[PDB]
Amino acid sequence: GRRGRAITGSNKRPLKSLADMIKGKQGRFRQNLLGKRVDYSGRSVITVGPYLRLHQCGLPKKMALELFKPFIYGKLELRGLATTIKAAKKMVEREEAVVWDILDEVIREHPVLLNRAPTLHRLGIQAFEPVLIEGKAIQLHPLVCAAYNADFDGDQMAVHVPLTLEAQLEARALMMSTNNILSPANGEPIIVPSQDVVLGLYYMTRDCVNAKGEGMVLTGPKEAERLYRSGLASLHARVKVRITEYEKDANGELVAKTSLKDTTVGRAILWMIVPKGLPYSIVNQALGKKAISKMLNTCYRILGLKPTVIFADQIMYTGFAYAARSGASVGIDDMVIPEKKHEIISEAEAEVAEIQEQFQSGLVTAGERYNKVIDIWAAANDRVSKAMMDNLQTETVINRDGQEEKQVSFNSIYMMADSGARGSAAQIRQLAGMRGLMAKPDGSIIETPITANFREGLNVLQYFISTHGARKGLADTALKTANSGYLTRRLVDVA
Amino acid sequence: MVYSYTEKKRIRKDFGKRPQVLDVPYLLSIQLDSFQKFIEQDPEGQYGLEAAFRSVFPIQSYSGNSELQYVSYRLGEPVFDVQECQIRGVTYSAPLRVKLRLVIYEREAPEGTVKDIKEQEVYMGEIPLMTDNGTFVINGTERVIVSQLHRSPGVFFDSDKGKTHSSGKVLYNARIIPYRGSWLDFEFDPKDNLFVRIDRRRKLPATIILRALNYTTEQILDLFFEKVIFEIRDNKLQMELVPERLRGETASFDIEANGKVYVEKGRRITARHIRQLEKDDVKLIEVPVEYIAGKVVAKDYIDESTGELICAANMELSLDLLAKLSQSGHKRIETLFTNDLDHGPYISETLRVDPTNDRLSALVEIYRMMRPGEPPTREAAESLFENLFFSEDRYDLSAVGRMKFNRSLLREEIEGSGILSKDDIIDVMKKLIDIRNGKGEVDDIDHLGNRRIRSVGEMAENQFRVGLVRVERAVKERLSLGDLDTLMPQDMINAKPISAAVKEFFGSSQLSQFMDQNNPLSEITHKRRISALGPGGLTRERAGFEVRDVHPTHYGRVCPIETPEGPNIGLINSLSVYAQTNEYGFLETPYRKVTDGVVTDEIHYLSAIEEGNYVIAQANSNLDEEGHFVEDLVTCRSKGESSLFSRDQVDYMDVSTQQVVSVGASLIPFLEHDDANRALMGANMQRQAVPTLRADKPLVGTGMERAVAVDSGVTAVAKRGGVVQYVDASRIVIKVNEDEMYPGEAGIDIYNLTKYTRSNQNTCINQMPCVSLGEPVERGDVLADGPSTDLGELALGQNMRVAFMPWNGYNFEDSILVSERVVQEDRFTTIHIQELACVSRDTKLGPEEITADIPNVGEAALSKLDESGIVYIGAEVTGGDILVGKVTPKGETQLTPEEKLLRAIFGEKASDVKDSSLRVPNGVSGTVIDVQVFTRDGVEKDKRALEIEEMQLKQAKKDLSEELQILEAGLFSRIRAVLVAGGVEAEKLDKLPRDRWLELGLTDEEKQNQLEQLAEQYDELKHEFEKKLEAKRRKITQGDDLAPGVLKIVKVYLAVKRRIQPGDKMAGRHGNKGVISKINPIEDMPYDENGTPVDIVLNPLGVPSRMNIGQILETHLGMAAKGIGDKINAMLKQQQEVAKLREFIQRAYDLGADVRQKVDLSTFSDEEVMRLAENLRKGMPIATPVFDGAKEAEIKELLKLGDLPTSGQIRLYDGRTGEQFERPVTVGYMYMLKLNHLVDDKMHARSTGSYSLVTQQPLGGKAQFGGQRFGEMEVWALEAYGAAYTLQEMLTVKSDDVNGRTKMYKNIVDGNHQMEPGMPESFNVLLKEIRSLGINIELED
Amino acid sequence: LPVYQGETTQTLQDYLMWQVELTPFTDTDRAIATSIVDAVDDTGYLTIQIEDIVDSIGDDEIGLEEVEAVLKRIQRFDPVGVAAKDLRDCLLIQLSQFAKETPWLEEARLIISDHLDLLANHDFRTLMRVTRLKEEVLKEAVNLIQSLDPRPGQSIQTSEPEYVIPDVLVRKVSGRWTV
């Protein structure tokens, strides 16, 4: 390799000479491949666990027992069903009920580990007590949906079985999701309902003005009895209720206290579902998603882990329950566009002419006239944002004694943003009003701005230009995943 | 009112207020005209074979007095049918043969021709015939090549500076991209020096090229630099300064203007001073001698007495040398201007930088640069320089490139040669220098004017000429050597290289790829794609981000929403509704003329360059019926700056609203109510669909589907037909009326479609007939309905009843739930197609033949295969069932007493036949579509292939006999008419033909003669029919030809169905998609007020996250259509009067804003009305424009008219506990469709499978026991868990070395669950290495 | 690419060696099973008998009883009738491993015991006279014996490769056999 280039016969590429023979070429790369390589023992699944609280996950029955066939035959011999290993093989090929029973019994004591394909956080792998599933894709508890860093989109997940007893001890002890509670990076409590569980929690502690039987006063055992059948609603206000809360005031000991707080059906009901220590006033709120996180944090501070898991699971369940209860549809009328901008923009329009007139007068130069037009458009945009906010703030009339009940409406965008589950006023601004400037070919800003809505369509050029931005965003995400990976690689190499 | 007999059964309601002016075009003629011109027998050689042939047609000997020419080329017709080639799998093509012309001329005779061999047409390969749908049959395979786009050849005055300068300097670089030949660049270095580079090589001196091209340094300086007289006689130091010529420079001193000093010493140049010095006659004004010091001698002057080189060229004037030149040289000396304020030499600095001053030295520098070795001999340098650019046969860029170069040089004449010009180079350098000093704007490749497109015909012609060049070289060589021959023109005429090149270009090409008909819409979209990647344009996925942005010059050029969402983003473009192509390589978009208030209905297809001039009004411009404008100030764009403009300020009118986006967008409705990200998402999403078992038009339409299906080329069209007589479910006989029945033709069209074809996307291809029997059919009418077609409209999706509301957290935002009845409703059932072929692979040990004689074969296994090893046709197959039993020959042995005893005991095996049987794959089971055997010539088994050949020949004979029977019937009728009124009654002729009683004597002069002529005609027809039958039998039984290895191949395809399951993936045209999550009993579905249990539960929070008004819009539109169909079906069950239903339907269709004019009970006959109503018995068909759909107020009115809430919200009754749910919700019927990715396809598992050949790990291009290997990021994270035991197992169990596999299995079976650390077994193997253990300091402790 | 391999689990004689390594046995039992497996010819039978292995080892600890026990533990594992050691008791092992519910199994077993010579000459009359079997009723047993899967070892072991190095090739190029 130092002198000459003796080549293989008819092969212009030199034979793997005894000059570079010592080097394997793959050598370190082959070792690196060994560093990230496997074979068979593969899993992957994609479904949601409406059932199966946190201490569980769904493993489909089909590829199930494609693994524990050794365990299956071992049990069958142990049960005497496999007098012969080939007899075990023939019986497994027959798929008897005893086979399924053995599989269930072995798995009944055997949990598994499931993990996400793209790998970023330690939260990407978790251990759950498998439950057999008659499906094709594994259903994961909506608990760690975020912890998987995926969004119910198509993905195969990895399956791991702790063949060593120590492997089982480590996974059930360390890789336990029932152990993984807080975001270990910054310490933030990871377990946080970000899906409509919070939406139901909020809608429960909410009331338009005063529903039927708003003034009803009670004690607690039958509020759901009335609400399920008739008598009161959550959208009711000012329902008096004697509240029995036991707080761990003594050192490791709680004492109860009876109040008579006015509430609604939903807030009082959720108060029962709560754990013990915190005051019911801690629940007595509109029960925001950040407020939900705050309650969760306070609980983890005060109570412990097991009650925390119990509360979180019951919370997911009750959230689904209330969400199915209210419904709260969405339609075009759920977005009502204020018409005020129809004048205001026109007014703002005139201003640009003056700048243009100033630009026509020579007083406003290209930069000066452009800046004047931009400032006028920005002021108009801020005013239109304020106007849209007012038209979509708690700006609604409800029947009342005063015939004027300005409270939280039920326009879909507004209530949804109030909970905060997804989206906010930022997209709602273009939903009915304008999308703002939205001018960036590469870095420059175009002259004409977007005065249109996806409630009102758009001009040719607005759409003509908006898509370059999303294209660039996708391209940047693509280009940046690689650099972040290389960087973190160098870091861990240092670490 | 349009008759639309094919559409007479189904009328979709309109919602497009804008009156369409231009209909949708063929939209596929873009490629079709390319192939037509490439295969055009053009009288002038300008495109296709006409230009390419004459380019290299003349082949001449090396002064051998021999020449080669071509007379005319004739393309051989295709050998077989398109279906015939596809079934055979052969590459469908067309032969070619050109009447050649070889002339041998006698020596010593000036062109004294001695003989001509212009008598042999030479065949050079075969030309692949492009499909009428534009497809190909490449090796049988349907492949299409993606359209090409690149930068048009020419010179671009680039910038090539900025942060790339890394020194804060502005560069002026120009790149010449000729269409052929080496590339050139002229860069501006930070030292204000021009650097010439060729083929991206090292930079070269600016003055080196000029000196090499027979140009003197004096000539170069004079052309480059402006020279002043500087007439300083008798030491006057008087310069001829013109205040117009030179000004703007502060007058330092010695500034006088025609006597009186108009500019004071030390005074700044004043515009008043310049004006006075120009107005006052300014003669040679005295100037300071200091200005002489800064001056540089322009001309290389000599002393008057001696020809001394004193004050040489490009030499600054020295005061001491000034006196020497004034006394010795002359008085007036040429100088320069050096107006660095307004100019900069940039060449004189480079002229001194140039180390070569002689032409030979400059040429040798070029030779050294191009070839670092092999110095030239004053001839290699000159020849190389001439051939580099100055050779017409070596550069030959283009005439379009010549036009671009002329325009860039502002040369009015644009027709030029592909070779270069020194004047062109000088003009380019001058333009670069001026731009560096400031003269214009830099080029913009992102602008459409900077790019030319290339279609298939251009590439085919280019490949043909490229192949012809090497062949003409060999022809000239063969003429030069042994010219004393009168041989035919086949001395070097080799068809093989031409055919191979044609196949490879058609076959092996980046643009070319197998077709995707996953939707006929998907087919059409894949057909019209435009990509920059390939032979030109985009070289690599890297090296560009602004290349993928929204270019302003493609506003009416490329589809804005549809493009790849993956890494190929930007690289894909799609043509809009009405884009036309420009003259050379570009495209032009039609736009109506806007002339004087009224907009002219005439439109012109205009490109980007012309576009930046005129002002084009936006389409959605309300105009008077006179064309005039209602609003004076209208947003119009003239040069990319649209704003309110006067009625006299607009120059052209747009074409249409659809003129902006491709048709792939045209399907998606109500997108005006949608966001861009989701828009592109859905645009991509529509592609991967597959047709359903049931084909029903989704209720909501846009109007593009029927026309798209017409252009899809997948349905069956009626060409020049009048009435369909005999309709079989495969054979359609249409009696074409004599007006449409051309003379010499009967006037009957026979159509045979293919049923259940394994798709290019492996799906099923089926054409659904719609015509029944004996009906007036119009030419150009739809006949058979391919995949996903319903009432002639593209329907790759079904409108299912649903509502969007959360329920039991059972369905995630990306997870959907379907009610059990819909699963029972047979919806989304799919007919997947699988296949399995075997090859004979005859060996020296012996051929492997299929006879079901599988050694060691169970009876049930042989109980499926038929006698020929293959099986019969019609039932199912389960598991890994063996299909065709091939027997591999095995080697023989000795007398083998034990084996002899076995043969005497068992025998019939002798270990001679190894089971090479075809067996069903694991996890593969289902019904079987069909089988086909192709046997090479020399093997004529036909053991069951004779049954298939018989079937085919019988179909062929049944076809050929119909025409013969019709002809015989016509002849018999003619004969009976000839003998009529001649004493012969029709009863006798009815009894027996008897040849009209064999000229009984109806006239005995003409009746006898007419009978003789008719008998001759009938005999000729019988002979022709018999010859046709014999030839058809010969062709059908012509057999196949297999490759040398396989004597025969038997391909069997089995079609397996598939319904949704836990894990299905549905999609919505509003880009909303979902995973099939949970389906409870249909009781669980919430009950309507009428109890109608909803089917699909969508996520209201997900809809808020989607933030798409179109979804809700789809809900409302589907609700309205379903209600309308419901009232219609109720009336039908009520069996109400046709008049009352007609009135109601007329009220419904005419309801709403003004879009289109239609009224029934005047065009629809009651039977036509009845047929249409029975057709539209379950919905209201509606179509809307892409940006000009109906108004939500019209929707609310229709809901009121449809007896539905204007808001649409409605209460629901629970399906599980039946509690009334507050907040009445709106529901509808949204279109749903499934994704190509399948849950069964995704499912995979493995714990112990088969290992591959490399590194003992499992693999080998087989989908068996597949198992993604662990991830390096995953491994790092796994270590982060600290599960040293688990990680140690994953690296101690999870891979390849089956050595401890036995130990692991034994431990697990014992339940030991134990492992030994041992060594990386492979690092123990790396010790085996250790420089052969050379490094073993290993101090194992 | 350290080494190369063929069908596995289905690993040929080495598959038998692995199935021996796939069962619990001591060092001597594994060694004797390996001696039985490695001493198997291309026909699947035990190529070298127990006596040859004992002589090559020269070990008194390895005895005829121990070797026979280790081979019988390896008589039918993968597949049935490996290291047949002159297949015949291999046929008896195949018949016994096959379920006794098969009809005419008694007649087939009686024939396979000591009537191999009569079947060798295809003398059905002699077999019927000797075994006193019902005429043509033993035909089912004889046919079952014909389908006893001989060379279960050779089924894989007959992977016998083909060897030929002809000094020339006669292409018979258009007749006149072109050597």
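All chain A residue numbers match Swiss-Prot; in order, they span 310-804.
For all residues, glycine too, the Cβ spot is worked out from N, Cα and C.
Residues or ranges marked as Mg(2+) binding site by Swiss-Prot on the basis of experimental evidence: A:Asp460, A:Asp462, A:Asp464. Within the same chain, residues at least six positions away from A:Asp460 (Mg(2+) binding site) with a Cβ under 8 Å of its Cβ are A:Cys454.
Quoted from Swiss-Prot, the note on mutagenesis experiment A:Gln504 to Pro is: Resistant to antibiotics salinamide A and B. According to its DSSP assignment, A:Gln504 (mutagenesis position) is coil.
For A:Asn690 (mutagenesis position), other Cβ atoms within 10 Å of its Cβ number 21. According to DSSP, A:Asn690 (mutagenesis position) sits within a helical segment. For A:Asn690 to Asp, Swiss-Prot lists a mutagenesis experiment annotated as follows: Resistant to antibiotics salinamide A and B.
According to DSSP, A:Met697 (mutagenesis position) is assigned to a helical segment. Cβ contacts within 10 Å of A:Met697 (mutagenesis position), excluding its own Cβ and spanning all protein chains shown: 23. Among the mutagenesis results in Swiss-Prot, A:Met697 to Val has the note: Resistant to antibiotics salinamide A and B. The residue drawn here is the original one.
Considering only the recorded positions A:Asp462, A:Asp464, A:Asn690, A:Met697, the residue whose Cα is spatially closest to the Cα of A:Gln504 (mutagenesis position) is A:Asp462. Residue pair A:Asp464 (Mg(2+) binding site) / A:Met697 (mutagenesis position) shows a Cα separation of 40 Å. Sequence-distant contacts of A:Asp462 (Mg(2+) binding site), defined as residues of its own chain at least six apart whose C-beta falls under 8 angstroms from its C-beta, comprise A:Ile355. Rounded to a whole value, the Cα-Cα separation of A:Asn690 (mutagenesis position) and A:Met697 (mutagenesis position) is 10 Å. For the recorded site, A:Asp460 (Mg(2+) binding site), the DSSP three-state label reads coil. Around the Cβ of A:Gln504 (mutagenesis position), the number of neighbouring Cβ atoms within 10 Å comes to 27. Filtering of the recorded positions A:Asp460, A:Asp462, A:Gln504, A:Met697 by Cβ separation from chain B (threshold: under 8 Å) yields A:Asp460, A:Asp462, A:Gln504, ordered along the sequence.
When Cβ atoms from all protein chains are considered, those within 10 Å of A:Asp464 (Mg(2+) binding site) total 16, not counting its own.
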